[PDB]
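Have a look at the structure below before the remarks.
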Amino acid sequence: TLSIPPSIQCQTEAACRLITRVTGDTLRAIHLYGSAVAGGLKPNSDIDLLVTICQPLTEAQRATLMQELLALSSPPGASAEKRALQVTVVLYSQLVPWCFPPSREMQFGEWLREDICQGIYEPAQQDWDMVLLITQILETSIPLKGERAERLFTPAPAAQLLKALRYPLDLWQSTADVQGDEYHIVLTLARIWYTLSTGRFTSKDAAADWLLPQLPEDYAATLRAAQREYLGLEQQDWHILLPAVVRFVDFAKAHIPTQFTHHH
Ligand SMILES: CN[C@@H]1[C@H](O[C@H]2[C@H](O[C@H]3[C@H](O)[C@@H](O)[C@H](NC(=N)N)[C@@H](O)[C@@H]3NC(=N)N)O[C@@H](C)[C@]2(O)C=O)O[C@@H](CO)[C@H](O)[C@H]1O
Ligand SMILES: Nc1ncnc2c1ncn2[C@@H]1O[C@H](COP(=O)(O)OP(=O)(O)OP(=O)(O)O)[C@@H](O)[C@H]1O
Ligand SMILES: [Ca+2]
Ligand SMILES: [Cl-]
């Protein structure tokens, strides 16, 4: 039985209590997922939460939830006891039965603090990553509210999981597509490659270790630098590394499988 890390139990309980109070009778479930449960919880890591609701939130509820989550969350790395929160809200009707691509009602995150602090909220929108979120939750998650994931959601067809995995791959193209997110994108490409090759999901760090000995050394050096920064061991100048990041992205677009090698 998967366990909530003691060091996030208090904050996680407070988030669960807030989400429960604001959503009320529409709440179907709350699931903890991501590196807190699957492994690889770093000092800058956020706490990943999926909220499943039955009906869309009112305009006032969205504002209440967004504003109060701001007070429960801190920028990543600002505090060892008050982590960044990521809260994704989805309609049950978008997942059972599946809609492809599924829509997400709402997303809270620290990368939106400046907008959210002004009352600017993302509307409901289509998100291919929701297929990957649910797939990961089906394997590794904890129900803070409601039923365990395997009793609530069904697996997506492999054909849709493939499309969800390759969607960001086709979108990363230019220097500006990757600028500001260099090591994140390099590591996520490693996780995508891993999943398409083995059918499984794994941590950012472990995916980098899996891919490294398979790469020509020039691409291994870029992956090693992204891994080393993510592990907090060295902050690179990613403006100098940008051309090598672009080459890494192109290499992954050329070499990552176009079909599962080993389904999920
Ligand atoms: C939804 N989670 C947050 C989000 O992550 C995103 C992150 O997405 C980033 C793209 O790579 C980048 O090319 C894109 N850059 C562009 N020039 N388009 C970013 O804008 C995008 N970030 C974003 N929408 N907040 O890369 C994806 C693989 C992701 O992990 C999930 O869809 O954005 C990250 C910051 O960019 C946050 O750290 C995450 O918590
Ligand atoms: N093959 C993949 N395996 C895992 N995550 C993937 C994959 N492809 C894309 N992603 C997406 O990348 C994002 C990773 O989430 P997130 O950045 O919170 O990472 P994490 O594993 O929880 O680590 P961290 O401790 O840095 O938060 C999710 O949106 C996830 O769906
Ligand atoms: Ca996370
Ligand atoms: Cl860990």
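Along the chain as shown, the residues are counted starting at 1.
Using N, Cα and C of the backbone, Cβ positions are placed for all residues, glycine too.
Here is what Swiss-Prot records for this protein:
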BINDING   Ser35, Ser45, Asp46, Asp129, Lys204, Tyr230  ATP binding site
BINDING   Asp46, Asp48  Mg(2+) 1 binding site
BINDING   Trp172, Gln173, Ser174, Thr175, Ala176, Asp177, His184  streptomycin binding site
MUTAGEN   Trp111 to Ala (Swiss-Prot position 112)  8-fold reduced MIC for streptomycin, loss of spectinomycin resistance
MUTAGEN   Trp111 to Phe (Swiss-Prot position 112)  2.7-fold reduced MIC for streptomycin, loss of spectinomycin resistance, no change in ATP or antibiotic binding
MUTAGEN   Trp172 to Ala (Swiss-Prot position 173)  10-fold reduced MIC for streptomycin, no change in spectinomycin resistance, reduced streptomycin but not spectinomycin binding
MUTAGEN   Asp177 to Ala (Swiss-Prot position 178)  5-fold reduced MIC for streptomycin, 1.5-fold reduced MIC for spectinomycin resistance, reduced streptomycin but not spectinomycin binding
MUTAGEN   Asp181 to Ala or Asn (Swiss-Prot position 182)  4-5-fold reduced MIC for streptomycin and spectinomycin, very little spectinomycin binding
MUTAGEN   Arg191 to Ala (Swiss-Prot position 192)  Loss of streptomycin and spectinomycin resistance, no ATP-binding, very little antibiotic binding
MUTAGEN   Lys204 to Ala (Swiss-Prot position 205)  Loss of streptomycin and spectinomycin resistance, no ATP-binding, near wild-type streptomycin binding, significantly decreased spectinomycin binding
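Feature annotations (Swiss-Prot) mapped to structure.
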| residue | record | CB count, 10 Å |
| --- | --- | --- |
| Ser45 | ATP binding site | 18 |
| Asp46 | ATP binding site | 20 |
| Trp111 | mutagenesis position | 14 |
| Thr175 | streptomycin binding site | 11 |
| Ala176 | streptomycin binding site | 8 |
| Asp181 | mutagenesis position | 13 |
| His184 | streptomycin binding site | 14 |
| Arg191 | mutagenesis position | 20 |
| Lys204 | mutagenesis position | 21 |
| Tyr230 | ATP binding site | 18 |
Three-state secondary structure, which DSSP defines for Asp48 (Mg(2+) 1 binding site): strand
Filtered recorded positions, from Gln173, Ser174, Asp177, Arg191, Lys204, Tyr230, whose Cβ is under 6 Å from an atom of ligand 1: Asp177
Among the binding-site residues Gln173, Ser174, which residue has its Cβ surrounded by the fewest other Cβ atoms within 10 Å? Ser174
With a gap of 2 unmodelled residues, how many angstrom separate the Cα of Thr261 from the Cα of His262? 5
Anything from the recorded positions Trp172, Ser174, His184 with its Cβ under 6 A from ligand 2? List those in sequence order. none
Listed recorded positions with Cβ under 6 Å from ligand 3, out of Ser35, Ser174, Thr175, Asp177, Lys204: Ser35
By a 10 A CB contact count over all chains shown, which of the recorded positions listed here is most packed: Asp48, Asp129, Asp177? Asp48
DSSP state at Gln173 (streptomycin binding site), helix/strand/coil: coil
Could you tally the C-beta atoms, other than its own, that fall within 10 angstroms of the C-beta of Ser35 (ATP binding site)? 18
I need the nearest neighbour of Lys204 (mutagenesis position) among the binding-site residues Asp46, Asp129, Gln173, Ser174, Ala176, using C-alpha distances. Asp46
Specify the nearest of the recorded positions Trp111, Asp129, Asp177, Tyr230 to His184 (streptomycin binding site), where nearness means the distance between Cα atoms. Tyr230
Near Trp172 (mutagenesis position), which residues of its chain come within a Cβ-Cβ distance under 8 Å, counting only those 6 or more away in sequence? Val178, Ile185, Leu189, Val249, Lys253
If I take the alpha carbons of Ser35 (ATP binding site) and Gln173 (streptomycin binding site), what is the distance between them in whole Å? 27
Expressed in Å to no decimal places, the gap between the Cα atoms of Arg191 (mutagenesis position) and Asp129 (ATP binding site) is 13
